[PDB]
Amino acid sequence: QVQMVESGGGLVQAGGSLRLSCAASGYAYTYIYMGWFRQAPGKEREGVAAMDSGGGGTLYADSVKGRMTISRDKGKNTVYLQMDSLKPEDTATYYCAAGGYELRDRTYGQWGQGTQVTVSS
Amino acid sequence: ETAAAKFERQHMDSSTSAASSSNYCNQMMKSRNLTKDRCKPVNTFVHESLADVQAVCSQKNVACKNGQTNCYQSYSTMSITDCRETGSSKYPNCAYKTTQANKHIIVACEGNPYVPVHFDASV
């Protein structure tokens, strides 16, 4: 069975920094695409960042490019989100997802439990 | 129709469990409404349980033939039937050649539950 494994979230001041780690274990092959989505209280769930297994296909949401940096171990089922210059609007549960295409929510069939990130002003 | 009910209607026949008559494609392409407007040049029916087919969405992730990456290749070969138009077809009356084969299938997956919505290929 494929365990999704996330870590790195929690409380952080505005202008602050955090690093989300996600790894999919128990999958015999390599998810070509993995990425981060996030949902806030009330707000619908939305895409954040996504990257392919080569290191390419990189895509960020128009609201966070320049402040946020995805990366993966090449060929491995791991994905990381370095977040800097954090605002209160980044406050949300961040979900790690694997096995879909770009930031297309319906195309991923593996989702982690979610990592809460809270950014006080 | 949901994309999942449309994949079951266009590509699933869990009852055969292989195409033993070559009249099969002529009478399944009609049965599944694939000849209502024009002759669908090609189509593949899968003769496995839907549990065996839906379970492909958690097996090897591979690249869809159009560039997308949410396609999946089956662990074991599956019983399939290739329906191909003959040289003598044309849309009033559609004519199809039947080929039974045991191949691995490749499908694009979506949704919760995460299930096949497009049939991509056979290997």
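Here Swiss-Prot sets the residue numbers for chain B, with the shown residues being 28-150 in order.
Here the Cβ of each residue, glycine as well, is placed from N, Cα and C on the backbone.
Database features, via Swiss-Prot:
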BINDING   B:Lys33, B:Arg36, B:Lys67, B:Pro68, B:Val69, B:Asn70, B:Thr71, B:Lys92, B:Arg111  substrate binding site
MUTAGEN   B:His38 to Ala  Loss of activity
ACT_SITE  B:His38  active site, proton acceptor
MUTAGEN   B:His145 to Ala  Loss of activity
ACT_SITE  B:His145  active site, proton donor
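Feature annotations (Swiss-Prot) mapped to structure.
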residue: B:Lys33; record: substrate binding site; contacts (Cβ under 8 Å, 6+ apart): B:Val144
residue: B:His38; record: mutagenesis position; contacts (Cβ under 8 Å, 6+ apart): B:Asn70, B:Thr71, B:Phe72, B:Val73, B:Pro143, B:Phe146
residue: B:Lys67; record: substrate binding site; contacts (Cβ under 8 Å, 6+ apart): B:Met56, B:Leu61, B:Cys110
residue: B:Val69; record: substrate binding site; contacts (Cβ under 8 Å, 6+ apart): B:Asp109, B:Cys110, B:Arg111, B:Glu112
residue: B:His145; record: mutagenesis position; contacts (Cβ under 8 Å, 6+ apart): B:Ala30, B:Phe34, B:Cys91, B:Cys98, B:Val134, B:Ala135
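Look at the binding-site residues B:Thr71, B:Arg111 and count other Cβ atoms within 10 Å of each Cβ; B:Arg111 has the fewest. The maximum pairwise C-alpha distance among B:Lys33, B:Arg36, B:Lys67, B:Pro68, B:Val69, B:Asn70, B:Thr71, B:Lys92, B:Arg111, the residues recorded as binding substrate, is 22 Å.
In the three-state DSSP scheme, B:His145 (mutagenesis position) is classed as strand.
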